[PDB]
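Novice: Got a structure for you, questions after.
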Amino acid sequence: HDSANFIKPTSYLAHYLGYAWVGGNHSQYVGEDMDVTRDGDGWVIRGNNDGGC
Amino acid sequence: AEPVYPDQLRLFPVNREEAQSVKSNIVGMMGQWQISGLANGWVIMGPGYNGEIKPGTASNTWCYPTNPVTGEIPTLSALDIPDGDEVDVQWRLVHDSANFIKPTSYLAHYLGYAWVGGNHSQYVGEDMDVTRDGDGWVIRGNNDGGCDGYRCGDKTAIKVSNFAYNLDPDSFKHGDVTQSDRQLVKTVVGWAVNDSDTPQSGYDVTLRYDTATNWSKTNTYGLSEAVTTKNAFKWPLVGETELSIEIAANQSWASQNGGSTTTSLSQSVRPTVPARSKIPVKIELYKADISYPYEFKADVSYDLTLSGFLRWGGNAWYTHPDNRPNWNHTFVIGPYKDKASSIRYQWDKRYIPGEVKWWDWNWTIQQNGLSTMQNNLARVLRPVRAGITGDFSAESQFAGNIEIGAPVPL
């Protein structure tokens, strides 16, 4: 849940390698508007998909 | 950045990540089509907007109070039970109304179980019957006379079993060990002769006895194909004859599983013999039944099982069923063993929506209040200490004997 130390660097790493749509619908920048969820024994971080794009 | 407990929230500071971390609880606590701000231009929308979090502005802001409090379950002092045997201690434990019967009945009531009480009172935990059943105990409301209500004859049942003891290291003692029904297995006698000028200790005699069992199972399948040709010919001297040719092929597959278990036991003697002397030895093995008494001081833990049907008007199960189903659940009152049976683990992890799989404690906090649930759970989980005396017995065990004799000069 650390945005400045964990969420931003990993999103930027994914962006630099060529992955698409690293971000949420409520911002224009990489690593913004990201949702964190608990799934099984791990965690999933993905951009918010509410509204339209 | 910091965990947020929903019971601490107040609609007067709340980050977007904090609001998203606890989303369903915040959405459930606001009216439909209500819009309130979070912080730094972000606002959260109520039901009908599907809980969307989008930039906006508002004067009504959610705000975690400047100094929130910790909601840990308090720890109480131990309860002392008069000394006796295991069953006496259990009987004294399960017949305490103020310390055992009331807290467990209130815990069952708070979770949504129906009819926790007897017919001769209007309050929870009153008019309860205690009975001895097998290796455990059953506590249920008295069902004499009549009652008025939908399925008022289906009283919730509380069951106690699987008692365990955590001994104090320096308190255990045991008495005389006695044997009965002794049957001989095998014996051996021998001599150790030393004719040198120095003491010698290089001698060894060993007796060992083993038993074992085994099992296996096998499955087999197969196929077969055959072609036959038959004709008739006339050959010199033999005359008419019949000639038949057959060719065949087959395939087969098999699979096997098995296992075994072996029991063994051995005895050895290694004497030291003085110079110019001899020593006799003897080893014996028996089967016998063993008995001895013991005593100690320990801490008592047990399993708690609740059985009944959940109320239609609301219950604490995380799916919130409304068809009045029959329910069973077991708690372990003591050291941690599993997540599904640990009250403390579920209570501590109530700020993570993905960990709520058995009981919804935030619902109970909303229904009854934080301090009421804290005190009830503190009374439920109170430690218990007592002194124990008992008896041990077992059939068909092993008994041995090893002897070194006196030296005889050569």
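For chain B, we keep the numbers from Swiss-Prot: what you see runs 24-35, 48-445, in order.
Method reported for this entry: electron microscopy, 2.1 Å.
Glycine residues also receive a Cβ, built from the backbone N, Cα and C atoms like all the rest.
Swiss-Prot lists these features:
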MUTAGEN   B:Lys208 to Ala  No effect on heptamerization
MUTAGEN   B:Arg305 to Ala  Impairs heptamerization
MUTAGEN   B:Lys313 to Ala  No effect on heptamerization
MUTAGEN   B:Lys374 to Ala  Impairs heptamerization
MUTAGEN   B:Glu390 to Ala  Nearly abolishes heptamerization
Novice: My understanding is the cutoff is Cβ-Cβ under 8 Å with a sequence separation of 6 or more in the same chain; which residues meet that for B:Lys374 (mutagenesis position)?
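Specialist: Listed in sequence order, they are B:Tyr380, B:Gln381, B:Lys392.
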Novice: Sorry to bug you, but what's the C-alpha spacing from B:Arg305 (mutagenesis position) to B:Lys208 (mutagenesis position), rounded to the closest Å?
Specialist: 31
Novice: Do you know offhand how many angstrom separate B:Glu390 (mutagenesis position) and B:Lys313 (mutagenesis position) by C-alpha?
Specialist: 74
Novice: Helix, strand or coil: which one is B:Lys374 (mutagenesis position) in, per DSSP?
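Specialist: Coil, per DSSP.
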Novice: Checking B:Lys208, B:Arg305, B:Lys313, B:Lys374, B:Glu390 - which of these mutagenesis positions have a CB within less than 8 A of a chain A CB?
Specialist: B:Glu390
Novice: Does B:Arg305 (mutagenesis position) have same-chain partners at least 6 apart in sequence with Cβ under 8 Å from its own Cβ, and which are they?
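Specialist: Counting only residues 6 or more apart in sequence, the Cβ neighbours of B:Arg305 (mutagenesis position) under 8 Å are B:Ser236, B:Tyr238, B:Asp239.
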Novice: Please work out the number of neighbouring Cβ atoms within 10 Å of the Cβ of B:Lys313 (mutagenesis position), leaving out its own Cβ.
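Specialist: Here the count is 16.
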Novice: Within 10 Å of each Cβ, count the other Cβ atoms, then let me know which of the mutagenesis positions B:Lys208, B:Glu390 comes out lowest.
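Specialist: Counting other Cβ atoms within 10 Å of each of the mutagenesis positions B:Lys208, B:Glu390 gives the minimum at B:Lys208.
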Novice: Could you find out if DSSP has B:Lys313 (mutagenesis position) as helix, strand or coil?
Specialist: strand
